[PDB]
Amino acid sequence: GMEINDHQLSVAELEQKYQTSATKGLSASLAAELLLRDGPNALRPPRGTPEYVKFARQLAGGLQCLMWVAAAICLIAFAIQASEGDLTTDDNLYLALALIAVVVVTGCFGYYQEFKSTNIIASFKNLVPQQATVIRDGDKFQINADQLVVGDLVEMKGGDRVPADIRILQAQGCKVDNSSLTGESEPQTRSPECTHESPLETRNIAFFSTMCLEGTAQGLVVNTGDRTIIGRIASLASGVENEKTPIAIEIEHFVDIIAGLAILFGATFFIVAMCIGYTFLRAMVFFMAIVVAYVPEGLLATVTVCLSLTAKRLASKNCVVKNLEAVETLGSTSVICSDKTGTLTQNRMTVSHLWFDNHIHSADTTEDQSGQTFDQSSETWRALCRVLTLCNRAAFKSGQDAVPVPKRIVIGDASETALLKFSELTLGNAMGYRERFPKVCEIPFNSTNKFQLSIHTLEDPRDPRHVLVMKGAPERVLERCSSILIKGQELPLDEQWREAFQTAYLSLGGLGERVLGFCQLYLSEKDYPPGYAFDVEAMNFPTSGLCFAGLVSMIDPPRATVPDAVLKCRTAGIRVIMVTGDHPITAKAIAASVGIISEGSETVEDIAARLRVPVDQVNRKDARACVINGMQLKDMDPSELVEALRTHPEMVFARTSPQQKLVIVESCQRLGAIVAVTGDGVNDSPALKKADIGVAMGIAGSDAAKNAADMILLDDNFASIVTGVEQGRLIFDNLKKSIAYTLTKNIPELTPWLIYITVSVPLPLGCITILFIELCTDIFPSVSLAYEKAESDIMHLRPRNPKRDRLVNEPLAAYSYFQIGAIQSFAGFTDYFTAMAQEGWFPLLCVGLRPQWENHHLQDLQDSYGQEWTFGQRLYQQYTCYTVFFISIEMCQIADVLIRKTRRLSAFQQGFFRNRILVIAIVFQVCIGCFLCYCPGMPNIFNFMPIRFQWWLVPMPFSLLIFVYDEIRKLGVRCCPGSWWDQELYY
Amino acid sequence: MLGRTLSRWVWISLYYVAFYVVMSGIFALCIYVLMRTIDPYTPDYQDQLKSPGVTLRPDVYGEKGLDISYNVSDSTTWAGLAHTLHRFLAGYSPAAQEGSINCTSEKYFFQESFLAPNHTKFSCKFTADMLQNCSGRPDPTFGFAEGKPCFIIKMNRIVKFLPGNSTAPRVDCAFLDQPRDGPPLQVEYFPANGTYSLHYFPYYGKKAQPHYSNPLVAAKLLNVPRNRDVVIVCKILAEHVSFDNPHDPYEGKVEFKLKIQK
Ligand SMILES: CCCCCCCC/C=C\CCCCCCCC(=O)OC[C@H](COP(=O)(O)OCC[N+](C)(C)C)OC(=O)CCCCCCC/C=C/CCCCCCCC
Ligand SMILES: CCCCCCCC/C=C\CCCCCCCC(=O)OC[C@H](COP(=O)(O)OCC[N+](C)(C)C)OC(=O)CCCCCCC/C=C\CCCCCCCC
Ligand SMILES: CCCCCCCCCCCCOCCOCCOCCOCCOCCOCCOCCOCCO
Ligand SMILES: CC(C)CCC[C@@H](C)[C@H]1CC[C@H]2[C@@H]3CC=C4C[C@@H](O)CC[C@]4(C)[C@H]3CC[C@]12C
Ligand SMILES: *[C@@H]1O[C@H](CO)[C@@H](O)[C@H](O)[C@H]1NC(C)=O
Ligand SMILES: *[C@@H]1O[C@H](CO)[C@@H](O)[C@H](O)[C@H]1NC(C)=O
Ligand SMILES: *[C@@H]1O[C@H](CO)[C@@H](O)[C@H](O)[C@H]1NC(C)=O
Ligand SMILES: *[C@@H]1O[C@H](CO)[C@@H](O)[C@H](O)[C@H]1NC(C)=O
Ligand SMILES: *[C@@H]1O[C@H](CO)[C@@H](O)[C@H](O)[C@H]1NC(C)=O
Ligand code: ALF
Ligand SMILES: [Mg+2]
Ligand SMILES: [Rb+]
Ligand SMILES: [Rb+]
Ligand SMILES: [Rb+]
Ligand SMILES: [Rb+]
Ligand SMILES: [Rb+]
Ligand SMILES: [Rb+]
Ligand SMILES: [Rb+]
Ligand SMILES: [Rb+]
């Protein structure tokens, strides 16, 4: 009952169904009752969750929450420690603060990812008329559009938009634009006649928001508001549940791994702490420290900086993203569903073929005229060109000489518009040529005549003849011809010619193209003197026994770059499906033209006509291609749609409703596809909202289409999709490189605390310094891995299995966390005991030393040599410990970022230095280091110490070891691609 | 299975444990090399020991530093202060000093060969009686009973540190804030002038002078008023001792709150 049946009702029933009059409309009272029952004739705007509740969710998350807890412990500790008058550590204040900055600064990164921040129903009620004329109690007047109610009697005209979903009762030459439903701006006729089962195809339903191109009609309002077909398209778009992009899923998964590990580590040692005799309040502070050490505070930040720089790169190819997540998705996409008109095609009727001289020729239908033309040496051709040029009434608006001919705006229907553009492309200036042959007489195209004719003075001064030129439907042009132009000579139209013609006509018909015949007849001066008075109402001229010249056929042709883009995608393992509202025959022709259907693919219908067998005996597997109309789709079951998708790898869905587009996208999704969707129209918005990424054309796109998109091709260059595929596959490959590099240093920030707790050595690595490494020193190096190039031939690889190929996996985590990270902690501790001993504290003295070390009532503690030490002097030496541990990690992050440059390939072939941005990041890394060390004051602001050259050298053999270890590892997998070594130790 | 098969689990464990043994070996070796790097007698560097710390006894800490408070009228308020003072001095008894020797040079006691027993260097005696009126004899209440208490000022030792040759390093105690209503902090120091004899320097480290004992100086405060809170700063006046550091209040000086109740 959501569904319109009112097209199949009599007036008696429609009047009974609505308690209305088909000629006097609703009673004024019942109108205002019904208005209270149904509400206004308007689309309800589903409020997007308010702007700041959007920002609150960013604050939450596995990593965000641990920071909260840690900042809270820092406050609680700060309060408890200061409620006993201990003013000695405001570290637990500043630690608390910095954490909160990080939580908030991180949450800001997440929220400003969404540049667009807009609601779709805004564009939808910009498609809606503000006024309507209605009749109630037999009084016609202009009402507000929103006041209409089902049952209202409504009068439409050309120029005005249709005020509701209307069941048409009477019409006078009335045509509408249904492109918001079908994507097709071709005018459709509205009558009161019931011409189809579907109300989407019948003539006596007119649709809310569609534009009435011409004529007039009256009809009954059978739906209003969100019940109208535009209101349902809108609902489908708004009501799509907000599912997570492929990379959001990946980020969440890695975060879940980290947060789980952090709670486990923090909680087991809290126990261990309490078990070896610490006070609960101190173990609570260890839990905070372990969390702060293990969690990568800078990680999510680095990830979105990498996405930012891919978004930057895409945008320079005129490919504009609306949310940083959308910058990855085309790399993970495995099925593209594409609207045909204005996406694949130019949305412009273009001359495509010509039948003359008994042969079909192919015109160059590209927008840049970059294609293959047809032979124009023929004198049959010079003649046909004369006819299609003179017999045309369309016009270029002036001053367009700077414009490319295809872009030029012309006054005329699509057909004559195409013919005129075709003629100016073929010959210099069609309007100039036409003026040389002055139009003596003319009859425009008619419904009764079913052709268009005009007679013309000729250009030669010497030649006094009058040439008659005519076009119309080919069969009906031909039934008025007696001869035909063939190879210069003119022959009587014998049976063999008439049959030749019919096959050509039906041939171009089969290519989903519109077809026109074109004939001429030269009038002598003997029967028609130079000043003969050609009178249209007299028919004083002939309209039979003309000379046939040729057929011309036209189609909305592919955009020039679109067919190569499609092969590139398929080459990269992506399935490509056509999903259009246009008619199947055109859709299939264009699918073939563009590469969606490979040369040699047959449908089961194709096979059946070759083998001359019924289709029900064709084995469905044998057909590589398939064309399913919306009616069939409506009839199918989901198991059947799936069965079709699995069976025919080259799939065309034509004559589909907006919901049917959604249902196809979703079907692919349930099957396991990451689905992209390329469209330019209002009817695409549900399919756009529901894809994992939606791409709109920037120029020929509709607002609703651009609003529901995640990505916008600003120049309409479909080939940009191919770029997106690549950049996506790169950014994913490179993110695991930064993530691997950023995670690996977490382990040597952890282990110092684990040892400190369990061994009571002086504290090796403090929090303030970790944050410096995490949020400052290593930030640029991790980002620079974004710039890394592809190790493999990325465009020939299949799209990644979303279920088994993840951004962070156990092999990547274990190797980075427990091998490279472990080497880094052994370096740290080696430099720690090195700097302690060279300063008077032998390692055995450090075990259990912590209590006395950290005692402010102990100003003369003795070291290994017997030297007595103040708490102050000990404190600064503790800072020296923090610093050596810091620079051990930094020196290893040089080795680390180098070995992360490649996951398969050795650093000796790709080299070390081709990535320019990475080496500046390494150099900035070491500069920000020397500053923190040797800038004066640094020991008292940030706890950093001017270490000696020797302790920079100490961890270098460990860094070198890391390089050599990984290099050996990577060679192992190149030389044994199936072995255990490869299985277990490749990340 | 919890991620692999029962034989794939064993072969990764064997690798990780191998990795960990090798890395623990490399580490253990590094530490061992480090320890033959190290001379057992003189530290490699003395970066945090530019100037010696200073401590006092008895050390009683409140919050924010040394706070000492007692009632002259009640013997039990200063008992523990006496007790820690006596108990500290026990290592400075004539028998406790059996490993050190008589030093008369009043100049740096430079020793290059280890002529003392068990291949060590000689260390100079410092006996508690060198503190005279503050030695616990004849007054075992160490000045406190009479409201004129002794605090002992000890200079942290540092290997091969030499405090300056022109005279011996001296202690000076004064009030931190001279009271507008009162006179300067009047103190008598034992030994005379409050000096550390030069022959207690250099320290050569616990291994070379196991019986080494820090020279002391007592600061007998004579001026301090009853039932008022004061603050006393004792600075070491030596050429190579500094007491200006704002991040180490105990570098070259020591300060304490004092209140003498009645
Ligand atoms: C997942 C499982 C991870 C497994 C990690 C296990 C880590 C443990 C690895 C090794 C244990 C310590 C090895 C110590 C090697 C000693 C070598 C040696 O012979 O040296 C001599 C010193 C004794 O000096 P002396 O008496 O000769 O000096 C006198 C002065 N002179 C020399 C001038 C005469 O021996 C000594 O110090 C003995 C005391 C050693 C001090 C212990 C320090 C504790 C710190 C441990 C931190 C380790 C963190 C590891 C990071 C792993 C990341 C996961
Ligand atoms: C899933 C969850 C698993 C949980 C695993 C738990 C297993 C471990 C449980 C027990 C281990 C055996 C305990 C050994 C016997 C007790 C030793 C002890 O009574 O020590 C207590 C001391 C605290 O008193 P204090 O002497 O410092 O007082 C000084 C007072 N003042 C500061 C005023 C001067 O402890 C300190 O704070 C400073 C340390 C000095 C004593 C050394 C004790 C270290 C021994 C073992 C630690 C190893 C744990 C490793 C677990 C790792 C799992 C991955
Ligand atoms: C695959 C490769 C893996 C291996 C990785 C190799 C990486 C190489 C990285 C290069 C790093 C460069 O390191 C620079 C080291 O700078 C050391 C600075 O040395 C200073 C030593 O002096 C000790 C400081 O003395 C403290 C007291 O200073 C007083 C005198 O100071 C003079 C003025 O300086 C004022 C600040 O100290
Ligand atoms: C080195 C000694 C002291 C610790 C031995 C403990 C064992 C049980 C630990 C240490 C290293 C650990 C492994 C580290 C790496 C990996 C590979 C990863 O994909 C899953 C976890 C897994 C498989 C861990 C399982 C448990 C493990 C094998
Ligand atoms: C080393 O010499 C000292 C002298 O102070 C002596 O008391 C001690 O017994 C000696 N130790 C050994 C092991 O010979
Ligand atoms: C130190 O003792 C001597 C000997 O009795 C005495 O005369 C002198 O006054 C005492 N000095 C102080 C400050 O008590
Ligand atoms: C102080 O020290 C130096 C070397 O120790 C010495 O040459 C100098 O003469 C000494 N000065 C005095 C005043 O004794
Ligand atoms: C140190 O005491 C002596 C007595 O031996 C005295 O002459 C001298 O004035 C005192 N020094 C100072 C700086 O007062
Ligand atoms: C010291 O003790 C006496 C009695 O023992 C008491 O009366 C006096 O008030 C005490 N002094 C102070 C400052 O409390
Ligand atoms: F342009 Al279409 F379906 F092909 F909207
Ligand atoms: Mg379209
Ligand atoms: Rb009625
Ligand atoms: Rb961290
Ligand atoms: Rb037009
Ligand atoms: Rb003419
Ligand atoms: Rb989407
Ligand atoms: Rb979606
Ligand atoms: Rb459009
Ligand atoms: Rb000085």
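Numbers run from 1 along the shown chain.
Cβ coordinates are placed from backbone N, Cα and C, and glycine is handled just like the others.
Look at Swiss-Prot and you will find A:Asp339 tagged as active site, 4-aspartylphosphate intermediate. Taken residue by residue with DSSP, A:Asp339 (active site, 4-aspartylphosphate intermediate) is part of neither helix nor strand, so it is coil. Counted within 10 Å of its Cβ, the other Cβ atoms near A:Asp339 (active site, 4-aspartylphosphate intermediate) come to 28, all protein chains included.
The feature K(+) binding site is assigned by Swiss-Prot to A:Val292, A:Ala293, A:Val295, A:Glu297, A:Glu749, A:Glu774. The Cβ of A:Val292 (K(+) binding site) lies under 8 Å from the Cβ of A:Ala70, A:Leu95, A:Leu99, A:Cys767, A:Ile770, A:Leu771, each on the same chain and at least six residues away in sequence.
The Mg(2+) binding site annotation in Swiss-Prot covers A:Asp339, A:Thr341, A:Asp680, A:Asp684. Taking a C-beta cut-off of under 8 Å and a sequence gap of six or more, A:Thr341 (Mg(2+) binding site) has these contacts in its own chain: A:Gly183, A:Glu184, A:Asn347, A:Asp556, A:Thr580, A:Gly581, A:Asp582, A:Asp680, A:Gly681.
Among the mutagenesis results in Swiss-Prot, A:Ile73 to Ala (Swiss-Prot position 120) has the note: Has potassium-independent constitutive ATPase activity. The residue drawn here is the original one. All protein chains included, A:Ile73 (mutagenesis position) registers 23 other Cβ atoms within 10 Å of its own Cβ.
Record note (Swiss-Prot) on the mutagenesis of A:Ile73 to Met (Swiss-Prot position 120): Has normal potassium-dependent ATPase activity.
Taking the Cβ of A:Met288 (mutagenesis position) as centre and 10 Å as the limit, one finds 26 other Cβ atoms among all the protein chains shown. Listed in Swiss-Prot as a mutagenesis experiment, A:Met288 to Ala (Swiss-Prot position 335) is described as follows: Has potassium-independent constitutive ATPase activity.
Experimental mutagenesis is annotated in Swiss-Prot for A:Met288 to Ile (Swiss-Prot position 335), with the remark: Has normal potassium-dependent ATPase activity. For the recorded site, A:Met288 (mutagenesis position), the DSSP three-state label reads helix.
All chains included, 26 other C-beta atoms sit within 10 angstroms of the C-beta of A:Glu297 (mutagenesis position). Here Swiss-Prot notes a mutagenesis experiment, A:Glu297 to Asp (Swiss-Prot position 344), with the remark: Loss of ATPase activity.
Recorded in Swiss-Prot as a mutagenesis result, A:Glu297 to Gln (Swiss-Prot position 344) carries the remark: Reduces potassium-dependent ATPase activity.
Annotation of the published mutagenesis A:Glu749 to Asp (Swiss-Prot position 796) in Swiss-Prot: Reduces potassium-dependent ATPase activity; the original residue is retained in the structure shown. Sequence-distant neighbours of A:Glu749 (mutagenesis position) (same chain, 6+ residues apart, CB-CB distance under 8 A): A:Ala293, A:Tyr294, A:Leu765, A:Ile770, A:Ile773, A:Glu774, A:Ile889. Secondary structure from DSSP puts A:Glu749 (mutagenesis position) in a helix.
Annotation of the mutagenesis experiment A:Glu749 to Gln (Swiss-Prot position 796) in Swiss-Prot: Has normal potassium-dependent ATPase activity.
DSSP assigns A:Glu774 (mutagenesis position) to a helix. Around A:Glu774 (mutagenesis position), taking its Cβ as the centre, 24 other Cβ atoms fall within 10 Å, counting all chains. A:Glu774 to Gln (Swiss-Prot position 821) appears in Swiss-Prot as a published mutagenesis result, with the remark: Has potassium-independent constitutive ATPase activity.
The number of other CB atoms found within 10 A of the CB of A:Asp778 (mutagenesis position), across every protein chain shown, is 26. A:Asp778 to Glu (Swiss-Prot position 825) appears in Swiss-Prot as a mutagenesis experiment; the accompanying note says: Reduces potassium-dependent ATPase activity.
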Binding-site residues listed as A:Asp680, A:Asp684, least Cβ neighbours within 10 Å: A:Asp680
Recorded positions whose CB lies under 6 angstroms from ligand 18, from A:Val292, A:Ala293, A:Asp339, A:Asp680, A:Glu749, A:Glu774: A:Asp680
Most Cβ neighbours inside 10 Å, all chains, among the binding-site residues A:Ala293, A:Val295: A:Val295
8 Å Cβ shell about A:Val292, A:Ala293, A:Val295, A:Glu297, A:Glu749, A:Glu774 centroid, K(+) site members excluded: A:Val291, A:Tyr294, A:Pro296, A:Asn746, A:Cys767, A:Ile770, A:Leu771
Rounded inter-Cα distance in Å - A:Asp339 (active site, 4-aspartylphosphate intermediate), A:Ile73 (mutagenesis position): 55
Other same-chain residues whose Cβ falls within 8 Å of the Cβ centroid of A:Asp339, A:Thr341, A:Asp680, A:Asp684, the recorded Mg(2+) site, in sequence order: A:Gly183, A:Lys340, A:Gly342, A:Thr343, A:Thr580, A:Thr678, A:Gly679, A:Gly681, A:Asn683, A:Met697, A:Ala705
Structural state of A:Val295 (K(+) binding site), classified by DSSP into three states: coil
Listed recorded positions with Cβ under 6 Å from ligand 13, out of A:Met288, A:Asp339, A:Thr341, A:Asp680, A:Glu774: A:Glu774
Cα proximity to A:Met288 (mutagenesis position), best match among recorded positions A:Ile73, A:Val295, A:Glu297, A:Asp684, A:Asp778: A:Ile73
Shortest C-alpha distance to A:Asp778 (mutagenesis position) - which of the recorded positions A:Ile73, A:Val295, A:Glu297, A:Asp684: A:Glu297
Inter-residue C-alpha distance, A:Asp684 (Mg(2+) binding site) and A:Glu297 (mutagenesis position) (nearest angstrom): 41
Pairwise CA distance, A:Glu297 (mutagenesis position) versus A:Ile73 (mutagenesis position), rounded so that it is a whole Å: 17
